[PDB]
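Below is one structure, written out as structure tokens, with a few remarks after it.
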Number of protein chains: 2
Amino acid sequence: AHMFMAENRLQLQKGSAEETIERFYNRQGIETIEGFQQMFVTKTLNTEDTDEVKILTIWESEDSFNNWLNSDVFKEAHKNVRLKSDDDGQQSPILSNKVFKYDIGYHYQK
Amino acid sequence: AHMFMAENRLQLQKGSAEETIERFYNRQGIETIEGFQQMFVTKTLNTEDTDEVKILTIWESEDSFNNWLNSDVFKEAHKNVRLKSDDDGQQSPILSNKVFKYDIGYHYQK
Ligand code: COH
Ligand code: COH
Ligand SMILES: [Cl-]
Ligand SMILES: [Cl-]
């Protein structure tokens, strides 16, 4: 059975990557979900006009991720999150997000 | 100083993801580079008319990744690799590749 990866890709106002990444330091319940394995928060290195921050989560299965998506802890973690496009999103540097999903065909860990 | 991620993104002809992923099962020395931590090989779940396979490598530093790029094992691992557009690559299902680089601002493993 294959592991699974979900990515949330955040398009951010230029210069806002660091303040955004720091919002992820404190866990808000994902660690309680059966099948959750790893989380990475990355800044893309490039010369673009907007920053890019990605949240990669690694799971035992896609079903495990879907259970998290349906969970109270997902909703809790995202309670106060806004997009710049939201009616009350004036202070948000997050222009948009897009979700990508992946089957993991192979993994090696030293 | 942060962990570092490099991605090689393979654009593949439709239906060739599995045969391409299986080429990565056999280690060819990347694991011997100081600073190498993890490798993932993923198939993107989408409805597009090309397959997409991503090779994600996780490192203690960007320096260690560059050291691997410059190594004899990188060259040996890739010596027989061709793109379809190469003179001797007609049967290769690999259409193109693109490299992406990321600073890891946060990591968690359960
Ligand atoms: C693919 C998975 C996924 C999705 C769909 C998603 C949906 C969205 C989304 C648009 C719907 C936006 C704008 C954000 C933005 C954020 N998410 Co997520 N997030 C996701 C993965 C995560 C993860 C993982 C965490 C940490 C959860 C925890 O329990 O620690 C998170 C928490 C956050 C945080 C930090 C917590 C806070 O500020 O209180 C921000 C900012 N976000 N996320
Ligand atoms: C960003 C990192 C990176 C780059 C730039 C890169 C450059 C390229 C590239 C562009 C010319 C192409 C078409 C490929 C395609 C392949 N690479 Co890489 N590869 C990379 C990460 C990897 C990794 C990691 C392995 C396994 C190495 C090992 O030692 O096990 C690999 C090995 C392979 C293999 C399987 C080994 C084999 O069939 O013998 C294919 C196919 N490839 N790679
Ligand atoms: Cl997120
Ligand atoms: Cl590759």
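The first residue you see is number 1, and the count goes up from there.
Using the three backbone atoms N, Cα and C, a Cβ is placed for every residue, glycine included.
Under the heading Fe cation binding site, Swiss-Prot lists B:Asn8. A C-beta separation below 8 Å, combined with a sequence spacing of at least six in one chain, links B:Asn8 (Fe cation binding site) to B:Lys54, B:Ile55, B:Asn97, B:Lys98, B:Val99.
With a cut-off of 8 Å between CB atoms and residues at least 6 apart in sequence, the same chain places B:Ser71, B:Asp72, B:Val73, B:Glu76, B:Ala77 near B:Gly29 (heme binding site), listed in sequence order. In the three-state DSSP scheme, B:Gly29 (heme binding site) falls into the coil class. Sequence annotations record features per position, and here Swiss-Prot assigns heme binding site to B:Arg23, B:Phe24, B:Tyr25, B:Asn26, B:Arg27, B:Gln28, B:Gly29, B:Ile30, B:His78.
Here Swiss-Prot flags B:4-95 as domain 'ABM', drawing on sequence analysis.
Sequence-distant contacts of B:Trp68 (mutagenesis position), defined by Cβ-Cβ distance under 8 angstroms and a gap of at least six in the same chain, are B:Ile30, B:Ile33, B:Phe36, B:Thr57, B:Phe74. What Swiss-Prot says about the mutagenesis result for B:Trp68 to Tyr (Swiss-Prot position 66) is this: Heme degradation activity is approximately half that of the wild-type enzyme. Heme binds to this enzyme with less heme ruffling than observed for wild-type.
Reduced to three states, the DSSP call for B:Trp68 (mutagenesis position) is helix. Looking at Swiss-Prot, the entry for mutagenesis of B:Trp68 to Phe (Swiss-Prot position 66) says: Heme degradation activity is approximately half that of the wild-type enzyme.
In this record, heme is bound by B:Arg23, B:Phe24, B:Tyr25, B:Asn26, B:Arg27, B:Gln28, B:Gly29, B:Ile30, B:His78; the longest C-alpha to C-alpha distance in that set is 14 Å.
Every protein chain considered, the tally of other Cβ atoms within 10 Å of the Cβ of B:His78 (heme binding site) stands at 10. Taking the centroid of the Cβ atoms of B:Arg23, B:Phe24, B:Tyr25, B:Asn26, B:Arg27, B:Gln28, B:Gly29, B:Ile30, B:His78 as the heme site, the other same-chain residues with Cβ within 8 Å of it are B:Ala77.
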